[PDB]
Protein chains: 2
Amino acid sequence: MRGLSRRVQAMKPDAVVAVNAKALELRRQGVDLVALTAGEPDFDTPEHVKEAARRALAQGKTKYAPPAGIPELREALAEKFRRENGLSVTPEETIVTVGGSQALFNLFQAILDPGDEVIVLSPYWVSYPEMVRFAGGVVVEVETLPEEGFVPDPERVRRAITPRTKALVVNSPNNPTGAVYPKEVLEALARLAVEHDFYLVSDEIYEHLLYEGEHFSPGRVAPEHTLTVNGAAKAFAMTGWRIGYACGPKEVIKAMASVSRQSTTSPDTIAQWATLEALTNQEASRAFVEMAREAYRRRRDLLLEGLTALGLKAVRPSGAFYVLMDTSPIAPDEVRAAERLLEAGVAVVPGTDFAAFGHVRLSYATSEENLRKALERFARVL
Amino acid sequence: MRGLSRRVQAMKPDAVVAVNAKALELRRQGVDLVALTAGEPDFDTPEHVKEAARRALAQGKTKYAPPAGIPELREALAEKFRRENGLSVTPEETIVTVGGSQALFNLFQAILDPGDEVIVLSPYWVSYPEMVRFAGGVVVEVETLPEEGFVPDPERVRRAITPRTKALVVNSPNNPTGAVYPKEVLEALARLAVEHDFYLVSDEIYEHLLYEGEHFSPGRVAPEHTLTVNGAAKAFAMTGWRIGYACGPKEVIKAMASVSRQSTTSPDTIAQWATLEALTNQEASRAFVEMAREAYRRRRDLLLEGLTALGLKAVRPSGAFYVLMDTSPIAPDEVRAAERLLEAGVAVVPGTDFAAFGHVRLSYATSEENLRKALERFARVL
Ligand SMILES: Cc1ncc(COP(=O)(O)O)c(CN[C@@H](Cc2c[nH]c3ccccc23)C(=O)O)c1O
Ligand SMILES: Cc1ncc(COP(=O)(O)O)c(CN[C@@H](Cc2c[nH]c3ccccc23)C(=O)O)c1O
């Protein structure tokens, strides 16, 4: 006959793509609002990366690359993972995907079989459930109270494990909470993964925007269970470039590569080479990051002081560039609250799809002047 | 527990990807062969496309693009479809995927539900079945005789339709045969699609590398059923860039866009703006194609002459850059035949996965002095 699939019909739109369009036609019509929806860093990607891309175009590095990505990058990848993380992977247990998304997607398609349960920790990033389910998974979620600073309690994460449980998904530095879990909790969870025998999917990516704490990887602890997902996007201001990467069990990272070969065929060649440089040129990249962090950090202190001065309540993030604000007095729920704020010319993303009810996700990853302006517009609404 | 899925385990490796690696350690050890495994044009991509890319880097066009691709490209896309094809789509009924592969993938994930049958005509391009099945489809295949020069006979394609039947997939100018189906057969096939009610998936792509015939699109005929898939790769020597596109029913084109948002998030920004230029700068592109065409046409004739002279049998392609050679006198089957040829230092791809048994796929998309040598090496094998 004709008609769409159950899976596609069944899937929810987007918390953030929504607020974006509904800016532009408010913003497209005179009304200038301030937009704190941001997932991307205001900074432009580094000149040596841009450079390297140019070098590739020139050399004619424009043909089909391997499904798992170019050797040079995989090789350089297995190295960042050791140097920076203590993971001890070889280039065969490394893969470069079309962004950290394609990694998370191709992962769940390789493990997840229908009815398999994936434990997920709320407040959580919008897409985990969508993609768990798209594969035929079953989201089994565990809350993380704000009083206990949004860091998982091992004991209860334990009492969510069932014989159908196939994966646990931990993300530190946290989006949308900004929390950064201590070593011995990643230690703890990594252990339940080994104990009950199921993968542990760690979405590291925000590792470098770390203001206060120490970033621990569980793949140091449970290497034959852990799947460590990272990407170029957030650290190197390379979101539009579309490059992410991962490492773990040789076998699953080839199930992944074969989905990749039939879905995208292989990431855009130019960008691979461009990434190779951000990775191999320590000294240059070491500085961009260094500049970006302290940068976001001052905005992080700006938002929070003005926010707290205003009366609004929020959890001081230690990493990433998000802040879940308590819309409690600005409205009675997080949706009418959201509109009230769009009315004060400031686009926020409702905590609804993150299971962060009665909260809205602020983003200081934009300008110093938008946090000053957005904080002024909040001020009047109150 | 732990282990891979029944979908990933179940998939077969790659016919072409195999021959490639197995060159390189034969190649990568003294032995130079002649590799007619080629899917890519030996020409490098046009300089105005390269420059447009540079122009984007410069302009800092490096942030997240929308899931369906940038507006400018969508609008420019909808035009190429009208102008060059007669399909009257609006940019909303247009989408830019991460290659023609991702389009074909995201498509079947949007229509195809488990047990749904997809008619596919053999000889056929390796990946169609692979990805019909990955989604939960059921390949139902129809043979096309070489005596009838590999063009489908609508009547028998008719008697393969069952109430399970959800899509038909035609690709002219054909994948490994090189055939280009007549106006009234695409007309015929497009008709059944409407009559019996089921989508028609047209994999046009090779439209521009046509030597003798006229490229007809069925979306002219059955616009509410057809899903027209094309891409930058083959025409503009842009394989490595990773960019493809499609058009059709506004509904399945955003079911598609919705998968895209969670699989790739969106194609590589730089390559979008690079493509926009190839699409809008007519005069420049109009010439590269013109050059490439006649180029491939001559190699197409060199190969055919020398092959015909040598005694070997083959079907005179009218489009694309493949030729399905009859390994009949080179060995008793198409796989031992394949090896006897790697012996004479010439890598071919066995017709086995294309359901082109007793045939082997040569590809004149390489040099005029590779056809010369490869033809020489065939000669010696006798
Ligand atoms: C925790 C997390 N994991 C992965 C990704 C995607 O990484 P990839 O390497 O695939 O690109 C993210 C990404 N992004 C944002 C999205 C977002 C928020 N506001 C936006 C405005 C415009 C465009 C995109 C926006 C997010 O965190 O919501 C994250 O965070
Ligand atoms: C008929 C047809 N449709 C789609 C594609 C894929 O196009 P996309 O825009 O996704 O890149 C193919 C093209 N080419 C090849 C497959 C092939 C050979 N060697 C390759 C290396 C890398 C990627 C793809 C390769 C083929 O016929 O062998 C086809 O043909």
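Method on record in the header is X-ray crystallography, 3.3 Å.
Cβ coordinates come from backbone N, Cα and C, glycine included.
Per Swiss-Prot, the feature L-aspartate binding site maps to A:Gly39, A:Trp125, A:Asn175, A:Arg361. Counting only residues at least six positions away in the same chain, the Cβ atoms of A:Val16, A:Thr239, A:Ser363, A:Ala365 sit under 8 Å from the Cβ of A:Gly39 (L-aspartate binding site).
The DSSP secondary structure for A:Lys12 (mutagenesis position) is coil. Around the Cβ of A:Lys12 (mutagenesis position), the same chain contributes A:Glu130, A:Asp353, each under 8 angstroms and 6 or more positions distant in sequence. Among the sequence features in Swiss-Prot, the mutagenesis site A:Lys12 to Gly is noted as follows: 10-fold increase in Km for prephenate. Does not affect Km for oxaloacetate.
Taking 8 Å as the upper bound (exclusive) on CB-CB distance to chain B, the recorded positions A:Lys12, A:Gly39, A:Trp125, A:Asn175, A:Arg361 give A:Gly39 in sequence order. Taken residue by residue with DSSP, A:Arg361 (L-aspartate binding site) is part of a strand. In sequence order, A:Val16, A:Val126, A:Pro176, A:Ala320, A:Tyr322, A:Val349, A:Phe354 are the residues of the same chain, not among A:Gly39, A:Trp125, A:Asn175, A:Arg361, whose CB sits within 8 A of the CB centroid for the L-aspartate site. Taking the Cβ of A:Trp125 (L-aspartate binding site) as centre and 10 Å as the limit, one finds 23 other Cβ atoms among all the protein chains shown.
Listed recorded positions: A:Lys12, A:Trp125, A:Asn175, A:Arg361. Those with a CB atom under 6 Å from ligand 1: A:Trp125, A:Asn175. Counting Cβ atoms from all protein chains shown, A:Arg361 (L-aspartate binding site) has 29 others lying within 10 Å of its own Cβ. Max Cα-Cα distance over the annotated L-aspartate binders (A:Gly39, A:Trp125, A:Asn175, A:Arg361) is 11 Å. The DSSP secondary structure for A:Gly39 (L-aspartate binding site) is coil.
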